[PDB]
Number of protein chains: 8
Amino acid sequence: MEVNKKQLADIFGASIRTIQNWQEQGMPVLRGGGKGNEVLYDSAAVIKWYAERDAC
Amino acid sequence: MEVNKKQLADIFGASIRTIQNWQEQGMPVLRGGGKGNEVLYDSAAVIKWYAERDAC
Amino acid sequence: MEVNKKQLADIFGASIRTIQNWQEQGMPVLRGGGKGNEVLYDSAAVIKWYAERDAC
Amino acid sequence: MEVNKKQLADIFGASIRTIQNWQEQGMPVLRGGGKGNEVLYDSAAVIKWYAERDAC
Amino acid sequence: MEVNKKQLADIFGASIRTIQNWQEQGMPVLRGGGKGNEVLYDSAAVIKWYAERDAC
Amino acid sequence: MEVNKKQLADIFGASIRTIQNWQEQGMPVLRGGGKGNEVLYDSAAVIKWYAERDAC
Amino acid sequence: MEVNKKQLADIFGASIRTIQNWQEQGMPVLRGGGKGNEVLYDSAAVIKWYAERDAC
Amino acid sequence: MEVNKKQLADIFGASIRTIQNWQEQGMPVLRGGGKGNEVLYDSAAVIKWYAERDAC
């Protein structure tokens, strides 16, 4: 599902700064409008990204 | 995040049948009652369980 | 007060499925204590949530 | 005992999200460590903090 | 979580004698299965009991 | 690529303050975000903007 | 020897995820300072625990 | 801002030695140069590095 940074953090039971550090490490982001629009995330793709970090 | 089966499925980009199927394999359930009760899930704990299943 | 889903729907004169909607929309839930006892609610907090829905 | 966020949550019959919310409210942390090692908690110290929070 | 007497003491950072005295004062216990299974505890229920001892 | 202020400054071999100064001078921003939203930049767009500014 | 989590994984030829699950299973941990110092391990103590998992 | 070792220490309310020790621990340096070059720092990047050090 479509989530904002705050909603993503809550889904992971994590800090917002925990979210931002993951972004720096190549964590996927969705879209918006270009200046005047919050960063959006696909929870499914973030979960897949989190999982493949330590997949064999 | 505390979510229902439909929400958890949305979060994972999965079918409800996949969530039921994960539960049968031992996926953690947060307070979820029995009868007259919808089940609540810890999205964060289900995500933890997910990654550790094919983790190294 | 400490109420279950049945008691809460009762207090709101609503269907249980309606209570399940409010939960999916972000309505506050207590911390029961695991997959043994039901979801619990704080009636006071649910009322404030209900009221702050169209408080602006 | 020394536990991770998921264990502390299991111990309290709570969500991982509830643990994070408690962390923001001043809930004691044993080994926050540093980005590289997850956060460790003193279950005894968290319980003492929980009990002192709604006590006379 | 489901714990034995030794695990519950460690969770409380306490003496097993401390636990046995809580039992006498009415601290909640789980069930088992006729000769073999030790006394089991719901950590969540025990914390709830610990806190209610002088809650407002 | 989509980067935060620190990453952009790292990419340019510049201080974060120079990035803020470029922002005030009309450097393109990708995700302005709400509050609690960090600012996201398009590295490719900031580079094009950089080259145009003293190009002949 | 005294090692941090990254160092113990390398000693074991393992992922960080593997070390964390062992911790969850009761693998010994040292002490520190209180949220600042990383989790520390006694390699000797950890090896004894690894071996005693199915020593006769 | 771009500041020298003495300025950064003053900004942090810290000893120059602490700054050196943070440098050994991986703290970002801006204009480092070689010899006949004193070290410049991005105060904004050092602050970010500081906060994420014991952040969740």
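Header lists the method as X-ray crystallography, 2.3 Å.
Cβ coordinates are placed from backbone N, Cα and C, and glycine is handled just like the others.
Feature annotation from Swiss-Prot assigns ATP binding site to E:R31, E:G32, E:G33, E:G34, E:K35, E:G36. Other Cβ atoms within 10 Å of the Cβ of E:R31 (ATP binding site), summed over all protein chains shown, number 7.
In Swiss-Prot, the entry for mutagenesis E:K35 to A or D states: Decreased ATPase activity. The structure shown retains the original residue. Around E:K35 (mutagenesis position), taking its Cβ as the centre, 5 other Cβ atoms fall within 10 Å, counting all chains.
In Swiss-Prot, a published mutagenesis experiment is listed as E:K35 to R, annotated No effect on ATPase activity.
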CB contacts for E:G32 (ATP binding site) [other CB atoms within 10 A, all chains]: 11
Other CB atoms, at most 10 A from the CB of E:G36 (ATP binding site): 6
Additional residues around ATP, ordered along the sequence, whose Cβ is within 8 Å of the centroid of E:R31, E:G32, E:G33, E:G34, E:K35, E:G36: E:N37
Mapped DSSP class for E:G36 (ATP binding site), helix or strand or coil: coil
